[PDB]
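Asker: One structure follows; several queries about it will come next.
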Protein chains: 2
Amino acid sequence: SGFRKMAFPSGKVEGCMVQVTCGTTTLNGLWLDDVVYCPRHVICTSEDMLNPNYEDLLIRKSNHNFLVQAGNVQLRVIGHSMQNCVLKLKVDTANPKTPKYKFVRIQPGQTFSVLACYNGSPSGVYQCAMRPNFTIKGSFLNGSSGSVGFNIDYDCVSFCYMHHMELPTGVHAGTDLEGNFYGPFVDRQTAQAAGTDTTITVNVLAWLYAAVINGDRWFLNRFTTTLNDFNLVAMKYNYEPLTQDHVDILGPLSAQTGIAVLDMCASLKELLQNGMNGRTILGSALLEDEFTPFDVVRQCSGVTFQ
Amino acid sequence: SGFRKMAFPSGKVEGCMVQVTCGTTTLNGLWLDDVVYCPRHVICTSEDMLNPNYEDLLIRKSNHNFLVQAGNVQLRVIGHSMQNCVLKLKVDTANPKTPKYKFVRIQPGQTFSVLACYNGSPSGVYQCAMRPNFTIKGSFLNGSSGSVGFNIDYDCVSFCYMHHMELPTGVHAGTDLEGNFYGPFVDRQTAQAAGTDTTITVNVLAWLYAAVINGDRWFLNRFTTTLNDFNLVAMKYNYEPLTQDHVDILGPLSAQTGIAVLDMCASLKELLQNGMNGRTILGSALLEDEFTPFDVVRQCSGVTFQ
């Protein structure tokens, strides 16, 4: 019993983290095989970040201007290149701790673990969702750029996120490991609009199923609804529209609990219209949307990793 | 910016986890140097757990009745003994991945990370507090016994918890690494009273300071109070009494924010009497008590570990 915001075991990713320095800017890099991946703003000063021309700045840099340290040992940089917003530093040693890995670009609403790093070293790990507006609500301080987000499937690490930016609103933005930002953001110190942040409806439903499995179910009501009727409510509360793909993904949890997806939707509708009346669900006083349906099944069934 | 329930990087502890089997019961063990630590109820059947006589059950067991597997390799057991509620299996190989470590017995209200394990393998990691009533509100399924809780200080792992039991109320109980239960609990399947669960007042205050540092401060009021007056309120809301030791521990956060500890107490009093009126603090709709003052300072300043 119990239900917690659980992050993946971080050991496989810890062995990939290095420190990258260029001039007087230091941040984190990801060392996999003989390549180190890091944010290209490692070549910027504070002044450059107001309006950087990355191509022009990079041409001023040679391989020997990039210092890469893995623990106490210095890696020899033998080539460098820019891919979108990341730099790839070719080094002369393959990382002996490289795990099986993939690079993936996730969908909004999907979750991952972040290993927050400073100076190449881990500070902590936590589970995050990619918001519908492609930000994350992280915990990141100066120097945390190049920290990565990931999922694990048995022995394979899927890297999905590299941290780059804190927006003036205090939320966070970054790229996949090919260097393409999630959302409209750019690696420039300027004001950047993140649109309306909506709630990840299919995740809230999964978490309601988790609560039922754990025995919390005061919120189960006598009502049902339709997709179109539910979505009328979802629009008014800035919830993402629910689709039949989402209903399908929730099928296993519906089967386990005997609660039809549209019945749970009607319970969620009543929670949205009536609030919680001072009650809690799985220890929360609001509706939690950072568990996916796959996350609930993993945690309720004890899936392990190498 | 941002503030998250961050757990320690789990790599150092992952390399210590093994699987222990005795008869038809399997659970997790902790392999450090040439000793494997695990819950002594590894020698019980489901039937035995209703009323076990551990001394009599153990005498029936020899070294070769304990199977210890570390990944795909089998460890040779060369001695065994019971210390309180844990077994210590001496093995013929020292763990080559043993980290610098200590065994510590923590105080109620202190926090730690749990690496939830099944069959010797990690399923996930999360940050927990030891409740004032010596339970933890974990996420644990059958087979998770022997999962451990820990803190890290640079390169040294302080193991403070080994999981043993789920109470009929669904909360969790376990021991330090010397095998002594936290709280009054016993490793028997029977009804066990955990007393009143109170809120960890000094942790709520630390989290309020974290919120102020991150810019959330609608809750700061015009009032102040005294220790005795505040504690009158704390009693009525089942909060732990605040002491001058606690005020002292909060001093660095008071200094950083310019908010006297007793002023923050008066703000907390108003929150307790008036509620949140539908508002949130650091993304929570209730008062969060699983950050210690040391936790807030670590996260706000980016302390890293080896």
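Using the numbering of Swiss-Prot, the residues shown for chain B are 3264-3569, in order.
This entry, so its header tells us, was determined using X-ray crystallography, 1.8 Å.
Every residue, even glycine, has its Cβ placed from backbone N, Cα and C.
According to Swiss-Prot, the feature active site, for 3CL-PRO activity maps to B:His3304, an assignment based on sequence analysis. Where Swiss-Prot documents B:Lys3353 to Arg as a natural variant, the accompanying text is: In strain: Beta/B.1.351. Swiss-Prot gives this note for the natural variant B:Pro3395 to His: In strain: Omicron/BA.1, Omicron/BA.2, Omicron/BA.2.12.1, Omicron/BA.2.75, Omicron/BA.4, Omicron/BA.5, Omicron/BQ.1.1, Omicron/XBB.1.5, Omicron/EG.5.1. Quoted from Swiss-Prot, the note attached to the natural variant B:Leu3468 to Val states: In strain: Zeta/P.2.
Map these features onto the structure and tell me what's around them.
Answerer: Note: B:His3304 (active site, for 3CL-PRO activity) has non-local neighbours B:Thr3288, B:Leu3290, B:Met3312, B:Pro3315, B:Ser3408, B:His3427, B:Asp3450, i.e. same-chain residues 6+ apart with C-beta under 8 A of its own C-beta. According to DSSP, B:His3304 (active site, for 3CL-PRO activity) is assigned to a helical segment.
Less than 8 angstroms from the CB of B:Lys3353 (variant position) sit B:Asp3297, B:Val3298, B:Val3340, B:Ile3341, B:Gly3342, B:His3343, each of them six or more residues away in the same chain.
Taking the Cβ of B:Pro3395 (variant position) as centre and 10 Å as the limit, one finds 21 other Cβ atoms among all the protein chains shown.
Counting every protein chain shown, 27 other Cβ atoms lie within 10 Å of the Cβ of B:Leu3468 (variant position).
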Asker: For B:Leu3468 (variant position), what is the secondary structure state per DSSP, taken as helix, strand or coil?
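Answerer: Going by the DSSP assignment, B:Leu3468 (variant position) falls within a helical segment, counted as helix.
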Asker: If H, G and I count as helix, E and B as strand, and all else as coil, what does DSSP give for B:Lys3353 (variant position)?
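Answerer: In the DSSP reduction, B:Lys3353 (variant position) maps to strand.
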